[PDB]
Amino acid sequence: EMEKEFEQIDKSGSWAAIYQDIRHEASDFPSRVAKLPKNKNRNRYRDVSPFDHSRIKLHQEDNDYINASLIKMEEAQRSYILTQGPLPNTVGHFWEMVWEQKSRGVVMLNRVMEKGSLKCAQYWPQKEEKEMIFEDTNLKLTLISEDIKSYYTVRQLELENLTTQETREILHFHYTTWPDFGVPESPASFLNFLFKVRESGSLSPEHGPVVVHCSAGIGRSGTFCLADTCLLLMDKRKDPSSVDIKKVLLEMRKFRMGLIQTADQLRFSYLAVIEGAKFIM
Ligand SMILES: CC[C@H](O)[C@@H]1N(C(=O)OC)[C@H]2CC[C@]1(O)CC2
């Protein structure tokens, strides 16, 4: 059981050690499309690339590339799109992806400014009456409503395909209180946020995959989909002993590199799953 494995790693201080074995066992697949010179300004970080095999393709004939990966968890019957925080020049591609993949939710785990630098473009409207038009992808985005809570904000957005005049409602789940350094001291507010995403239906098989991002789309974003998948598997098996968080993480790392960036995020992922287990057992 992971609770006992947790105490062992914690009492032995072996987190940096466990984390390194994960790094060494992780899949390495080609990312040729990400490294083409025409895509250099579509990537926020030169060392974070989607694998070719799992990359999301845009349906535009010109350039189909976006720094996004499809993570398909077969036994949990859950899919996720993990992406980077959009750049000034990829905000239209971001919303095009949301449209094309029939996503109902966007999960954002960063602030636009962290450690005095920009981690993401402002890619949604701040006021109802000031909608955004993405001329490159022919989309319009309107803020419908905003609910600001202590640890996160939920926004109701309307996305309109200006080409066909179809509209959809997108839910934006913005976790606003992830610390500039380390990890949230308790997983309580993170679990409350995750259940709020679940309750919305954004993670349900009747919709396209949820879009999840932070700045790179590997660290905080990894913690979110690792906790969700582990808790779902514990329900499907109704046994918190058959589920190995290290095996789940390695399976997710076949789809996008680098998921879970620090030994701290790994320890936090354990704590989140152990605590969430109480509310599902
Ligand atoms: C709980 C679902 C989600 O939060 C949505 N919303 C919202 O912005 O948060 C309260 C309103 C209540 C139901 C909505 O689906 C639509 C309007």
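Note that chain A is numbered according to Swiss-Prot, with residues 2-282 shown in order.
Going by what the header records, the deposited coordinates were determined by X-ray crystallography, 1.9 Å.
Each Cβ is built from the backbone N, Cα and C atoms, and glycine gets one as well.
Swiss-Prot has this to say about the protein:
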ACT_SITE  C215  active site, phosphocysteine intermediate
BINDING   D181, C215, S216, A217, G218, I219, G220, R221, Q262  substrate binding site
MUTAGEN   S50 to A or D  No phosphorylation
MUTAGEN   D181 to A  Substrate-trapping mutant
MUTAGEN   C215 to S  Catalytically inactive mutant; abolishes sulfhydration
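Locations of recorded Swiss-Prot features on the structure.
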residue	record	DSSP class
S50	mutagenesis position	coil
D181	mutagenesis position	coil
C215	mutagenesis position	coil
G220	substrate binding site	coil
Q262	substrate binding site	coil
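When other Cβ atoms within 10 Å of the Cβ of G220 (substrate binding site) are tallied across all protein chains shown, the result is 22. For the pair formed by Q262 (substrate binding site) and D181 (mutagenesis position), distance between Cα atoms is given as 14 Å, rounded to the nearest Å.
Residue pair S50 (mutagenesis position) / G220 (substrate binding site) shows a Cα separation of 14 Å.
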